[PDB]
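S.K.: Dumping the structure here so I can ask a few things about it.
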Amino acid sequence: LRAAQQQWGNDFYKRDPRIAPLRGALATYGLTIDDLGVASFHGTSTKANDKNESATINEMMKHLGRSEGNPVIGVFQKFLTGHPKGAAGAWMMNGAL
Amino acid sequence: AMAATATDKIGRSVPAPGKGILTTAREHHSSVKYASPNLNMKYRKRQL
Amino acid sequence: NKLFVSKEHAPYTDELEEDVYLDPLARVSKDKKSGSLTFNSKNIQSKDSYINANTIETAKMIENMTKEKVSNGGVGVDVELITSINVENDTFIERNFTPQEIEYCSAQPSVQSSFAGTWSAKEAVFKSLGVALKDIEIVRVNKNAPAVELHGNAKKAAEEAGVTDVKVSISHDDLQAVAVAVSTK
Amino acid sequence: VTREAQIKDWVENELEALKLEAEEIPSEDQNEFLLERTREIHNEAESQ
Amino acid sequence: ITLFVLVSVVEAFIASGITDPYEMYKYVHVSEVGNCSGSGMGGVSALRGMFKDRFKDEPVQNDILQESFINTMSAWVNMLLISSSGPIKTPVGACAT
């Protein structure tokens, strides 16, 4: 039963080159790419980082057909905390939650 | 719902950020005239 | 002193990077000029990557099964997972296949896929008639449409239903054999 | 082996269901529809 | 340490009969080649640089810190040889790494 739920519920997109990992992840719960409301950005206040990260998120959204007029809202927690190197993602994840 | 890691490409700058994580959005779009039944939760539930 | 050779370039240009990252089916190919393995724009988001020979064959077969293409006759569809065929099982092979079919399938690159292709054809023909599969012989010539020939009780069973002609199409690959048989009176 | 018999059946059923769906598609668009849907059934058979 | 790794990696590829690592990309996506190798202590000569040589005002390259990181060896492998965009999970496990 668990294997059948894995095939049809959890892992239906793993062998499907027409479904991005990002899209599959959301589609598991019936969400679309338009339901990704917030992007917690690494957002380190470096020239290179903040541009590359914006460009990357932006290209992901464009490729997956995110609706025109529906930008992800960026959060940049490090404005307040600074960059704790290895803990950076964990603080962002806590924020995200 | 997802977690992934990705390296970038040939280079000589260890600190330089890259675009390898863009691979999480990879999707083949040569043949997209018709919706995949695999994206339809009702289809998947019928199969289960 | 060149076991280690540092790459100067990624296999993609800066201009193709995002396209390569975003197409899961993108593969490198030998560049005719450099001789080096590179991503070429022609192989990025290319239909050929996704829609292969087996897909084209199978889609055509079931396109030739639509009511408007052909109707008013027995239609049989069979699929065999090629992993179901044990080619070492001399009992099953000798029982269900003629020496001509065994010779043809044995000579093919994937013996198992060819036997699955033939088994699927026989079972599709049997479903088309609507009544061992050795009675139904599939005559296969390279890059030519296969022919159906009914010998024993299959010939008699076809005469009872007044079946004049039986045609079969076969696609087979590393996974499955699909056969569509149309029996016309 | 028992499960492989069920997957063979599942593919037969999906191809039959696909033929019926393709009958209602206009003839010019029927090729592209069957290509997309046939590749998808192949993916799902392999997965199973 | 990075030179030991770079040599080991090319030699492992030769032992795999892969003399051009880009041949992998005839078979898999660039997202599908990973590096999960690691170290217990990393670039300890770079640590010496930053903790001791710098303190004695000895000449030390300005980017010594990056060469210390346990994951920098895998970065150089990717940067010099492999060019993947695949997973990169660098373990640290002392003697069990």
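Numbers in chain C come straight from Swiss-Prot, and the residues shown are 1695-1825, 1833-1886, in order.
Cβ coordinates are placed from backbone N, Cα and C, and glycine is handled just like the others.
Annotations for this protein, taken from Swiss-Prot, read as follows:
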MUTAGEN   C:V1769 to D  Does not affect oligomerization; when associated with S-1771 and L-1773 or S-1771; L-1773; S-1879 and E-1881
MUTAGEN   C:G1770 to D  Loss of transferase activity
MUTAGEN   C:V1771 to S  Does not affect oligomerization but lacks transferase activity; when associated with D-1769 and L-1773 or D-1769; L-1773; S-1879 and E-1881
MUTAGEN   C:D1772 to S  Loss of transferase activity; when associated with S-1774
BINDING   C:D1772, C:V1773, C:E1774, C:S1872, C:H1873  Mg(2+) binding site
MUTAGEN   C:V1773 to L  Does not affect oligomerization but lacks transferase activity; when associated with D-1769 and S-1771 or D-1769; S-1771; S-1879 and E-1881
MUTAGEN   C:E1774 to S  Loss of transferase activity; when associated with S-1772
MUTAGEN   C:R1841 to A  Loss off transferase activity
MUTAGEN   C:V1879 to S  Does not affect oligomerization but lacks transferase activity; when associated with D-1769; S-1771; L-1773 and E-1881
MUTAGEN   C:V1881 to E  Does not affect oligomerization but lacks transferase activity; when associated with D-1769; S-1771; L-1773 and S-1879
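Describe the structural context of each listed feature in the structure shown, including burial, neighbouring residues and relevant distances.
M.R.: Cβ neighbours of C:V1769 (mutagenesis position) (same chain, under 8 Å, six or more residues apart in sequence): C:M1759, C:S1822, C:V1881, C:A1882, C:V1883, C:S1884.
Less than 8 angstroms from the CB of C:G1770 (mutagenesis position) sit C:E1817, C:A1818, C:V1819, C:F1820, C:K1821, C:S1822, C:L1823, C:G1824, C:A1880, C:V1881, C:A1882, C:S1884, each of them six or more residues away in the same chain.
Secondary structure at C:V1771 (mutagenesis position), taken from DSSP and collapsed to helix, strand or coil, is strand.
Same-chain residues at least 6 positions away in sequence with a Cβ under 8 Å from that of C:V1773 (mutagenesis position) are, in sequence order, C:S1814, C:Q1877, C:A1878, C:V1879, C:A1880.
The Cβ neighbour count for C:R1841 (mutagenesis position), using a 10 Å radius over every protein chain in view, is 20.
Counting every protein chain shown, the Cβ of C:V1879 (mutagenesis position) has 29 other Cβ atoms within 10 Å.
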S.K.: Mind checking which of C:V1771, C:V1881 has the fewest other CB atoms within 10 A of its CB? They're the mutagenesis positions.
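M.R.: Sparsest of the mutagenesis positions C:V1771, C:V1881 by Cβ contacts within 10 Å: C:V1771.
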S.K.: Using the Cβ center of C:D1772, C:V1773, C:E1774, C:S1872, C:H1873 as the Mg(2+) site position, which other residues in that chain lie within 8 Å, going by their Cβ?
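M.R.: Everything else in range on the chain: C:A1810, C:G1811, C:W1813, C:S1814, C:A1815, C:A1818, C:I1871, C:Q1877, C:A1878, C:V1879, C:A1880.
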S.K.: In whole Å, how far does the CA atom of C:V1771 (mutagenesis position) lie from that of C:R1841 (mutagenesis position)?
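M.R.: Roughly 18 Å, rounded to the nearest whole number.
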S.K.: Non-local Cβ contacts of C:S1872 (Mg(2+) binding site) (under 8 Å, 6 or more apart, same chain)?
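M.R.: Sequence-distant Cβ neighbours: C:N1748, C:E1751, C:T1752, C:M1755, C:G1811, C:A1878, C:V1879.
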S.K.: Cβ-Cβ under 8 Å from C:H1873 (Mg(2+) binding site), same chain, 6 or more residues apart: which ones?
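M.R.: For C:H1873 (Mg(2+) binding site), the qualifying residues are C:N1748, C:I1776, C:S1804, C:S1807, C:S1808, C:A1810, C:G1811, C:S1814, C:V1879.
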